[PDB]
Amino acid sequence: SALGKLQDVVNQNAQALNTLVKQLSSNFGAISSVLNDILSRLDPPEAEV
Amino acid sequence: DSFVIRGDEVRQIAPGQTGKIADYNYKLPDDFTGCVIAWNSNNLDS
């Protein structure tokens, strides 16, 4: 931990970037998180919603 | 745009509808701005 002030910068940047990528798995209320999977089954007038 | 249709599927004249008329005969765009007017013409066409 003597070098903790330098290790924490690496850990915080890696953790922030990892959370940013993991947010792509969330639905936010949509029927599916995969944009191509929803677009391939629902019609444009509702797929836009 | 004036044409003759039959009550069965006549509802298909609308944005984002599917069916023989909407897919093969007359298709409105998704952002259509206007009015659709219809009336029964049995006394004239039948």
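Following Swiss-Prot, chain A residues are numbered 943-991, in order.
Per the header of the entry, the method used was electron microscopy, 3.2 Å.
In case you wondered, yes, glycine gets a Cβ from its N, Cα and C as well.
Now, the feature entries from Swiss-Prot:
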- A:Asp950 to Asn: In strain: Delta/B.1.617.2, Mu/B.1.621 (VARIANT)
- A:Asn969 to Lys: In strain: Omicron/BA.1, Omicron/BA.2, Omicron/BA.2.12.1, Omicron/BA.2.75, Omicron/BA.4, Omicron/BA.5, Omicron/BQ.1.1, Omicron/XBB.1.5, Omicron/EG.5.1 (VARIANT)
- A:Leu981 to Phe: In strain: Omicron/BA.1 (VARIANT)
- A:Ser982 to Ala: In strain: Alpha/B.1.1.7 (VARIANT)
Legend entry - Integer Å distance between the CA atoms belonging to A:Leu981 (variant position) and A:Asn969 (variant position): 14
Legend entry - Rounded distance in angstrom between the Cα atoms of A:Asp950 (variant position) and A:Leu981 (variant position): 41
